[PDB]
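Participant: Submitted below is the structure of interest, expressed as structure tokens.
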Amino acid sequence: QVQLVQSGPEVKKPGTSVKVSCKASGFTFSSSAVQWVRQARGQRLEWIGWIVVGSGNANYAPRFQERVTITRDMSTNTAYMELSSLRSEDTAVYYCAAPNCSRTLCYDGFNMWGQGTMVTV
Amino acid sequence: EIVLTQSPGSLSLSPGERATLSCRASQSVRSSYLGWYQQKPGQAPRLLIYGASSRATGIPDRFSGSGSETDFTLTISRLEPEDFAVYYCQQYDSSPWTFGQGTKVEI
Amino acid sequence: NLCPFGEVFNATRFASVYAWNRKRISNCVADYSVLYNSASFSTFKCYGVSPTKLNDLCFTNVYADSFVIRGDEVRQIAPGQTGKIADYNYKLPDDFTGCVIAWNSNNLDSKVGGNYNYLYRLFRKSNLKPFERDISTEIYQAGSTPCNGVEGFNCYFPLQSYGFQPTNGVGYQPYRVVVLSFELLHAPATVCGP
């Protein structure tokens, strides 16, 4: 039973900074990498950026590169994503997804997905 | 930015016949670094295939994929009632990993 | 005459843990009481021998393994240990004879602008054999598909930097570790204490 359990939804006022996290359990987190995507209601999915937790190298999409800081905490097997200067159009359901990775080998696809968290601005 | 063209925008088709979905890339993409996701309404997406032609675990044999440098196709042999959802392709080749517009299949 | 212990322990720049220098010490007299009773060392743990019998004992070869590791990782340089360094960077045999010497090098290696020169191996297909030195920079194959020399998803750079800062806690400060391996074989014991 390899899952990725994140936190619940939040509703925050404009101009504050939101902290979102995903806690991994059941598999070797360090080998794997986490990708962050967001999907507004009724629209397509937009890719925020992905991080390799073990290396700590974080890549960000050009549109949101300045405003996103994607960190990870290996001790608690948790990947963190923070959005700053929240604007009204940023309201969307945020997702996190990591490939099922054993110590020796990793799965070629993003198999495990998160439950989805609504963020209202 | 590799734009992912999607055609058609909508697809209305009865269950039981064949379906052909198209993921179009602005420039060539490596076949291995691609995957398809099924998003049911009000739910998280779920991976079906990876590397264009390699079916992921837990997916029945009906779903299949065609691989090429700039053309990618997903084919469903037999439409089932729970297989009507929005399908998305993603390229892991070059950053940013863009997503397609999404094709909705209904009746 | 005297063994060149001073050169090994006062070297201006030490190596990274992944590529660790191997110096063989022979044809000289080894003074151990200067190192043992020094007030400049933080760790002096001997395995397989008693800390005071070194002067009496005679060995065929002494090998000085010099590498830089982080503070929290000092406990991993011991026989029968696991971790990022113990399994992928520097492995000791279970029948290890010698002493593990470490000291705090925060005021020498850390830089305010960021010290990135030091590196450690993060991804390896299998754990190292004892005293195995892996210096390959080949792209790690995480999956079943080929990387073809280009990074991205499931293809990562095997080495990773430490990032030493002067404001870090003790557990994240750099520490230089010299391991003196004592190897005895069927040859004259040209190395002997005073």
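So for chain C, numbering is Swiss-Prot's, and the shown residues are 334-527, in order.
In case you wondered, yes, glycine gets a Cβ from its N, Cα and C as well.
When I checked Swiss-Prot for this same protein, it listed these features:
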- C:334-527: domain 'BetaCoV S1-CTD' (DOMAIN)
- C:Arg346 to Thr: In strain: Omicron/BQ.1.1, Omicron/XBB.1.5, Omicron/EG.5.1 (VARIANT)
- C:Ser371 to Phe: In strain: Omicron/BA.2, Omicron/BA.2.12.1, Omicron/BA.2.75, Omicron/BA.4, Omicron/BA.5, Omicron/BQ.1.1, Omicron/XBB.1.5, Omicron/EG.5.1 (VARIANT)
- C:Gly446 to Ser: In strain: Omicron/BA.1, Omicron/BA.2.75, Omicron/XBB.1.5, Omicron/EG.5.1 (VARIANT)
- C:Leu452 to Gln: In strain: Omicron/BA.2.12.1 (VARIANT)
- C:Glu484 to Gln: In strain: Kappa/B.1.617.1 (VARIANT)
- C:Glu484 to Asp: Increased replication in human TMEM106B overexpressing cells (MUTAGEN)
- C:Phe486 to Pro: In strain: Omicron/XBB.1.5, Omicron/EG.5.1 (VARIANT)
- C:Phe490 to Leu: Increased resistance to neutralizing antibodies and human covalescent sera neutralization (MUTAGEN)
- C:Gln493 to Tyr: Reduced host ACE2-binding affinity in vitro (MUTAGEN)
- C:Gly496 to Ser: In strain: Omicron/BA.1 (VARIANT)
- C:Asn501 to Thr: Reduced host ACE2-binding affinity in vitro (MUTAGEN)
- C:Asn501 to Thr: In strain: 19B/501T (VARIANT)
- C:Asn501 to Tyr: In strain: Alpha/B.1.1.7, Beta/B.1.351, Gamma/P.1, Theta/P.3, Mu/B.1.621, 19B/501Y, Omicron/BA.1, Omicron/BA.2, Omicron/BA.2.12.1, Omicron/BA.2.75, Omicron/BA.4, Omicron/BA.5, Omicron/BQ.1.1, Omicron/XBB.1.5, Omicron/EG.5.1; May enhance affinity to human ACE2 receptor (VARIANT)
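For each listed feature, how buried is it and what is near it?
Facilitator: Reduced to three states, the DSSP call for C:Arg346 (variant position) is coil.
Taking Cβ-Cβ distances under 8 Å and a sequence separation of 6 or more, C:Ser371 (variant position) has no neighbours in its chain.
Note: C:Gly446 (variant position) has no non-local neighbours, i.e. no same-chain residues 6+ apart with C-beta under 8 A of its own C-beta.
C:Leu452 (variant position) is surrounded by 18 other CB atoms, counting those within 10 A of its CB over all protein chains shown. Under DSSP, C:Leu452 (variant position) is assigned to a strand (E or B) in the three-state scheme.
In sequence order, C:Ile472, C:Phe490 make up the list of same-chain residues 6 or more apart from C:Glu484 (variant position) whose Cβ falls under 8 Å from its Cβ.
Under DSSP, C:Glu484 (variant position) is assigned to coil, being neither helix nor strand in the three-state scheme.
Under a cutoff of 8 A between CB atoms, and with a sequence separation of 6+ in the same chain, C:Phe486 (variant position) has no neighbours.
All protein chains shown were included, and the count of other CB atoms within 10 Å of the CB of C:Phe490 (mutagenesis position) stands at 16.
Other C-beta atoms found within 10 angstroms of the C-beta of C:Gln493 (mutagenesis position) number 19, with every protein chain shown included. Following the DSSP three-state reduction, the secondary structure of C:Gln493 (mutagenesis position) is strand.
Of all Cβ atoms in the shown protein chains, 14 besides its own fall within 10 Å of the Cβ of C:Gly496 (variant position).
Non-local contacts of C:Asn501 (mutagenesis position) by the CB criterion (under 8 A, 6+ apart in sequence, same chain) comprise C:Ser443.
Classification of C:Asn501 (mutagenesis position) by DSSP places it in coil, neither helical nor stranded.
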Participant: Out of the recorded positions C:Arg346, C:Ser371, C:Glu484, C:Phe486, C:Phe490, C:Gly496, which are near chain B, with a C-beta less than 8 A away from one of its C-betas?
Facilitator: C:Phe486
Participant: Spatially speaking, which of the recorded positions C:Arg346, C:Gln493, C:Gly496 is closest to C:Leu452 (variant position)? Use C-alpha to C-alpha, please.
Facilitator: C:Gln493
Participant: Please report how many Å separate the Cα atom of C:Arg346 (variant position) from that of C:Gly496 (variant position), as a whole number.
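Facilitator: Roughly 16 Å, rounded to the nearest whole number.
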Participant: What is the total of other Cβ atoms whose distance to the Cβ of C:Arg346 (variant position) is within 10 Å?
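Facilitator: Within a 10 Å radius of the Cβ of C:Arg346 (variant position) lie 8 other Cβ atoms.
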